[PDB]
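Chemist: Structure below; questions to follow.
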Amino acid sequence: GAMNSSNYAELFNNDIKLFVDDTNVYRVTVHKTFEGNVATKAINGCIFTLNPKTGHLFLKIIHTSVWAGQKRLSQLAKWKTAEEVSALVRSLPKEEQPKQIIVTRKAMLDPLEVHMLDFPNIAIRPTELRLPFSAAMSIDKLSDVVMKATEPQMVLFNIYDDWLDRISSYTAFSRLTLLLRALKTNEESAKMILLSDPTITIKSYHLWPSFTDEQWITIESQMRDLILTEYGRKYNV
Amino acid sequence: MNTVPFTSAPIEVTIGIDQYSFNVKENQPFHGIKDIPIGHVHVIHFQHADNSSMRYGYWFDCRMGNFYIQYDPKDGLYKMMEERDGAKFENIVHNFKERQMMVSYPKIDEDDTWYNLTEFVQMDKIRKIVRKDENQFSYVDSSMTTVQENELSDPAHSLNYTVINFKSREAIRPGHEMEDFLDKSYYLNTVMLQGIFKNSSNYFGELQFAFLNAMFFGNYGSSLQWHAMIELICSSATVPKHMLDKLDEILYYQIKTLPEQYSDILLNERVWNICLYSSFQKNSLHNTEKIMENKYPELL
């Protein structure tokens with residue numbers, strides 16, 4: 001069943017698995033109409049599909065055109081997400097297909113299960129973890145490709161850059177979740193921490209700056225401090 | 001008016017005939033049930049005074065043969081049997097009636113309850129759900145499992161209800177995943193009604209038989225079948241108007257008949273709340289919604 005603190009190491013074993021996050025699929029700005037009513041305008045979204053072992057990110061861009069003339073968009077977004085994940089699994093060679101898909105929100109279970117009936121051997125699982133994947137649109141290069149898209153498009157990234165050359169998946173995923181947790185709690189602060197020293201740049205083929213092992217430790221400490229401060233503020237403790 | 005004689009009653013037992021029931025004492029001179037209405041299926045059912053586990057019984061139609069009950073001291077149950085000798089049977093029944101050793105099927109003339117619970121139930125359909133082709137009558141008990149329950153183990157002693165599964169390739173057309181899952185009209189009308197049942201009468205007959213097995217034997221798999229068949233109709237946006245009107249009547253008599261004390265194990269909170277308050281048909285079951293709201297407002 002559900003993925004939790006107890007079965008955490010399973011993410012880094014040799015069974016292919018993908019996380020699916022649908023939180024940035026259907027995005028709107030709410031505005032006033034001339035008559036003073038409220039309306040939404042959809043903006044481009046994305047499905048965040050991640051192999052936590054390899055760092056391979058299957059970023060499916062959701063162009064606003066998919067919502068044209070559709071009703072109940074927040075319900076349709078779960079089904080569109082399941083349709084796109086299913087199409088991705090079918091496009092992969094058999095030996096690359098996942099054995100499990102873990103959805104970050106329980107509302108994705110039935111839509112994915114129904115789309116994947118052809119794949120009875122692929123287990124669809126929820127999680128107890130409160131993963132910060134919603135903050136993926138706070139990564140500048142991912143935000144840039146989503147907002148510039150003029151049509152449906154799939155873009156492949158490695159969300160760990162070259163870290164697996166130096167650290168284990170376990171350590172790479174903990175670093176990723178700490179960066180995204182910080183970006184989600186205080187985006188401006190998190191982004192200042194990452195880019196303040198202009199001598200450390202982001203390679204053209206990377207998402208994150210080229211920190212040495214020592215600089216990652218300092219960065220990781222600043223992100224921890226950011227998170228706990230905001231927690232004392234949120235909760236006056 | 002037809003008769004099911006009993007050879008004897010050697011063990012103390014509560015005997016059910018349709019919705020009626022009688023206590024018989026160990027070695028009481030009880031020789032059976034007379035004045036059984038012709039034209040309907042019937043169920044004769046048993047609960048031993050010494051083992052209130054294993055309710056068991058026999059679905060039969062008196063037009064299909066002469067049936068009697070005889071206790072088997074080896075297998076330890078009241079068994080239905082057919083008497084092929086018509087003259088031996090008439091002669092046995094006439095004696096027991098003369099000696100008034102038979103209870104009378106106690107039907108009130110105003111009372112259409114049994115007709116209303118068995119309107120679409122046919123003995124030929126019961127015999128396809130309960131397979132024992134050498135007998136004209138069908139044995140059911142508390143513990144028998146359904147074909148669907150066995151997939152998720154003895155096939156000889158199983159209830160072969162039609163398998164309904166909302167998350168199955170049968171239920172969901174490729175490329176209509178969201179549409180077929182949120183509106184089950186395709187699954188109800190093409191797969192189930194046109195494809196498997198052929199007409200709404202056979203569909204209602206299985207639904208009614210599943211309810212009665214759930215109520216009379218506390219058969220859990222029958223209860224699951226009855227709820228699934230209700231939910232498939234309530235979760236369809238497109239249902240023939242006559243089917244909706246008839247479903248309302250069927251469910252009304254089922255809820256009216258259910259023992260008040262069993263509503264907590266025989267009624268699935270989620271299905272009834274969904275069917276009466278959320279589903280496409282939420283406004284189509286007026287009689288059923290009124291009896292449920294007045295008799296079981298806790299469940300809702």
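Count begins at 1; order follows the chain as displayed.
Determined by X-ray crystallography, 1.7 Å, according to the entry header.
Using the three backbone atoms N, Cα and C, a Cβ is placed for every residue, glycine included.
Where Swiss-Prot documents B:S236 to D or E (Swiss-Prot position 253) as a mutagenesis experiment, the accompanying text is: Disrupts interaction with PRP8. Quoted from Swiss-Prot, the note attached to the mutagenesis of B:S236 to A (Swiss-Prot position 253) states: No effect on interaction with PRP8.
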Chemist: For B:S236 (mutagenesis position), which of the three DSSP-derived states applies: helix, strand, or coil?
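Modeler: In three-state terms, B:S236 (mutagenesis position) counts as coil.
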Chemist: What's the end-to-end span in Å, taking the Cα of B:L152 and the Cα of B:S153, for the 4-residue unmodelled region?
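Modeler: So the endpoints of the gap, B:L152 and B:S153, lie 10 Å apart at their Cα atoms.
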Chemist: For B:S236 (mutagenesis position), just count the other CB atoms lying within 10 A of its CB, please.
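Modeler: Around the Cβ of B:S236 (mutagenesis position), 22 other Cβ atoms lie within 10 Å.
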